[PDB]
Amino acid sequence: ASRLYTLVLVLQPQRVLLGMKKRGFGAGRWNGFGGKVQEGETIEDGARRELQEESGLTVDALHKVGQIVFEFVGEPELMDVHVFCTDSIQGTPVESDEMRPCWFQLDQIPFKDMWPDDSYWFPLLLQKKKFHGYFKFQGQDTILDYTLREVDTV
Ligand SMILES: Cc1cc(OCCCO)nc(N)n1
């Protein structure tokens, strides 16, 4: 009972790009760029498409960094999130009515204004580690339990 999602982090040596969502899933939080994978579309193509739709950036090389499954108690569908990273992009981030992008210095990541699970796996992401994770939520703010392991292959 899982649904595929992508999440792209534009991570450069001294900064990361995040987008403040204006409405829908994750509204009011800084997030990476992503969404549902379409019929007949590979996970990687879905990740490239979402990055452009949401941030206006064109990604050249994408690297698979993680897989995280999210469960919301009472919600049947698990989110199977395939996490990607890039340092090679083209264009300038575009602010739209749906998304407000901003660059953050690595020591200034806004964890208090991000999904709570991010505080757990972003430190791995920053140290170029790959991971498999699972987070059980009750509502949007509480993590009931989780698992998070470093892996050699995503
Ligand atoms: C609970 C949760 C879900 C999520 O979903 C990202 C899917 C791509 O839009 N991303 C995070 N960081 N946390």
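Numbers in chain A track Swiss-Prot; the residues on display, in order, are 3-156.
Just so you know, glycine gets a Cβ as well, placed from its N, Cα and C.
In sequence order, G36, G37, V39, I45, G48, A49, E52, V83, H84, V85, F86 make up the list of same-chain residues 6 or more apart from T8 (8-oxo-dGTP binding site) whose Cβ falls under 8 Å from its Cβ. DSSP assigns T8 (8-oxo-dGTP binding site) to a strand in the three-state reduction. Residues annotated as 8-oxo-dGTP binding site in Swiss-Prot: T8, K23, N33, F35, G36, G37, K38, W117, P118, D119, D120.
Annotation source Swiss-Prot lists N(6)-methyl-AMP binding site at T8, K23, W117, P118, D119, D120, citing experimental evidence. Mapped onto three states, the DSSP output places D119 (N(6)-methyl-AMP binding site) in coil.
Annotation comment: Swiss-Prot describes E52, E55 as Mg(2+) 2 binding site, evidence class similarity to another entry. The Cβ neighbour count for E55 (Mg(2+) 2 binding site), using a 10 Å radius and every protein chain shown, is 14.
Residue counts for the domain 'Nudix hydrolase' (3-132) under DSSP (helix as H, G, I; strand as E, B; rest coil) come to 28 helix, 55 strand, 47 coil. Annotation comment: Swiss-Prot describes 3-132 as domain 'Nudix hydrolase', evidence class sequence analysis.
What Swiss-Prot notes for the published mutagenesis of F27 to A is this: Reduces 2-oxo-dATPase and 8-oxo-dGTPase activities. Note: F27 (mutagenesis position) has no non-local neighbours, i.e. no same-chain residues 6+ apart with C-beta under 8 A of its own C-beta.
According to Swiss-Prot, the mutagenesis experiment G36 to R carries the annotation: Reduces activity by 97%.
Quoting Swiss-Prot on the mutagenesis of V39 to E: Loss of activity.
Listed in Swiss-Prot as a mutagenesis experiment, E56 to A is described as follows: Loss of ability to prevent DNA damage. Expected to cause loss of enzyme activity. In sequence order, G21, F35, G36, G37, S98, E100, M101 make up the list of same-chain residues 6 or more apart from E56 (mutagenesis position) whose Cβ falls under 8 Å from its Cβ.
Listed in Swiss-Prot as a mutagenesis experiment, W117 to Y is described as follows: Enhances 2-oxo-dATPase activity and greatly reduces 8-oxo-dGTPase activity. Cβ neighbours of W117 (mutagenesis position) (same chain, under 8 Å, six or more residues apart in sequence): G28, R31, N33, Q142.
What Swiss-Prot notes for the published mutagenesis of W117 to A is this: Greatly reduces or abolishes 2-oxo-dATPase and 8-oxo-dGTPase activities.
Annotation of the published mutagenesis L150 to A in Swiss-Prot: Reduces 2-oxo-dATPase and 8-oxo-dGTPase activities and increases thermolability; the original residue is retained in the structure shown. Taken residue by residue with DSSP, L150 (mutagenesis position) is part of a strand. The Cβ of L150 (mutagenesis position) lies under 8 Å from the Cβ of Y122, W123, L126, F133, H134, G135, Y136, each of which sits 6+ residues away along the same chain.
For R151 (mutagenesis position), other Cβ atoms within 10 Å of its Cβ number 10. What Swiss-Prot says about the mutagenesis result for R151 to A is this: Reduces 2-oxo-dATPase and 8-oxo-dGTPase activities and increases thermolability.
Cβ neighbours within 10 Å of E152 (mutagenesis position), excluding its own Cβ and spanning all shown chains: 11. In Swiss-Prot, a published mutagenesis experiment is listed as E152 to A, annotated Reduces 2-oxo-dATPase and 8-oxo-dGTPase activities and increases thermolability.
Remark: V156 (mutagenesis position) has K66, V67, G68, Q69, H84, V85, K132, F133, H134 as non-local neighbours, by Cβ distance under 8 Å and separation of at least 6 in sequence. Following the DSSP three-state reduction, the secondary structure of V156 (mutagenesis position) is coil. Here Swiss-Prot describes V156 to A as a published mutagenesis experiment; the accompanying note says: Slightly reduces 2-oxo-dATPase and 8-oxo-dGTPase activities and increases thermolability.
All protein chains considered, the CB of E52 (Mg(2+) 2 binding site) has 22 other CB atoms within 10 Å. Separating the Cα atoms of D120 (8-oxo-dGTP binding site) and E152 (mutagenesis position) is a whole-number distance of 15 Å.
Ligand 1 lies under 6 Å from the Cβ of none of the recorded positions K23, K38, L150, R151.
Cα proximity to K23 (N(6)-methyl-AMP binding site) (within 10 Å) is found for none of the recorded positions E55, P118, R151. Over all protein chains present, the Cβ of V39 (mutagenesis position) has 21 other Cβ atoms lying within 10 Å.
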